[PDB]
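See below for the structure under consideration.
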Amino acid sequence: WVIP
Amino acid sequence: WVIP
Amino acid sequence: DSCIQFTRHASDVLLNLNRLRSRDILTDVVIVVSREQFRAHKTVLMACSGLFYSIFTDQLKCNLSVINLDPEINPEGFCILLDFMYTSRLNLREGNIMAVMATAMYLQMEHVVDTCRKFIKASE
Amino acid sequence: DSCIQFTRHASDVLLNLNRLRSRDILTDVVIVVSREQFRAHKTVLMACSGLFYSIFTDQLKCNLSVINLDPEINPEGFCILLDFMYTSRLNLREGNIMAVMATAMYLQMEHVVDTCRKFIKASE
Ligand SMILES: O=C1Cc2cc(Nc3nc(Cl)ncc3F)ccc2N1
Ligand SMILES: O=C1Cc2cc(Nc3nc(Cl)ncc3F)ccc2N1
Ligand SMILES: [Cl-]
Ligand SMILES: [Cl-]
């Protein structure tokens, strides 16, 4: 999961 | 395009 | 093999599938979550959810155009997960995390259940 | 928005759509390319090809279960492009590049046409  |  | 690969292809396909959903093109099922209705593509639901995979591989259920979910399922939680299926982006907030996690456990979306458990652990 | 994003989601969805295709699950169209038949999902074809997007958004053609392609289309070229749609990998070889490029121009797959033109230019 990432900060888009 | 890339070499997978 | 000796193939070449287009890096952005999978993301571009998913973006187009979401544009078809927006425009109600070739949607073939309605998911009912109490008083709300959500239109979607059976194939996308199966590709994202262990529950929908089991439902639409069943010889009788594969032919249904309406699927009613368990009444304990929260429509907002479902809406957030449906948007995730079509976009890869999860709108997780302090006010919805418990409903989202409960819905992801029911839908059998192991990667979503994993991130919810981690965000909950960080709050404790 | 304040969303989080699962990087591998789009690739995982496409991999599952290809597993459904392999297992002939919920395929809803047969594409005929002379003597050969290819089963696929209308939504994936529309998401990848400008030609299939136009065909399946047409009020009469959206209901067809069989689509016959132009007789000049090479079945191997089509097979290579269908595999690309479901996997992001293009099996481009000196022996198939002209058929692949001609098929991609017909199917309106601009990114494939672009790489074929570049590989052809490098040979000259
Ligand atoms: O957490 C999850 C997400 C998920 C999706 C699927 N989907 C499919 N699985 C296979 Cl092997 N082939 C085709 C499919 F559409 C099954 C189980 C699970 N569990
Ligand atoms: O080279 C290409 C690939 C391609 C795919 C599509 N697909 C769709 N386009 C839109 Cl805007 N919404 C939904 C779709 F399924 C249209 C044109 C083109 N041209
Ligand atoms: Cl997941
Ligand atoms: Cl393309």
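Using the numbering of Swiss-Prot, the residues shown for chain C are 6-129, in order.
When the header is checked for method, it gives X-ray crystallography, 1.8 Å.
Any Cβ shown, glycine's included, is placed from N, Cα and C.
Pulled from Swiss-Prot, these are the features on record:
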- C:32-99: domain 'BTB' (DOMAIN)
- C:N21 to K: Abolishes interaction with NCOR2 and HDAC2, no effect on interaction with CTBP1 and transcriptional autoinhibition; when associated with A-116 and 376-Q--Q-379 (MUTAGEN)
- C:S59 to A: Abolished ubiquitination by the SCF(FBXL17) complex (MUTAGEN)
- C:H116 to A: Abolishes interaction with NCOR2 and HDAC2, no effect on interaction with CTBP1 and transcriptional autoinhibition; when associated with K-21 and 376-Q--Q-379 (MUTAGEN)
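Taking the features listed in Swiss-Prot, we show where each one sits on the structure.
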residue	record	contacts (Cβ under 8 Å, 6+ apart)
C:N21	mutagenesis position	none
C:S59	mutagenesis position	none
C:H116	mutagenesis position	none
Residues of the domain 'BTB' (C:32-99) by DSSP state, where helix covers H, G and I:
30 helix, 15 strand, 23 coil
Chain D proximity: which mutagenesis positions among C:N21, C:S59, C:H116 have CB distances under 8 Å? Answer 'none' if there are none.
C:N21, C:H116
Among C:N21, C:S59, C:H116, the mutagenesis positions whose C-beta sits under 6 Å from ligand 3:
C:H116
As a check: which entries in C:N21, C:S59, C:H116, the mutagenesis positions, place their Cβ less than 6 Å from an atom of ligand 2?
C:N21
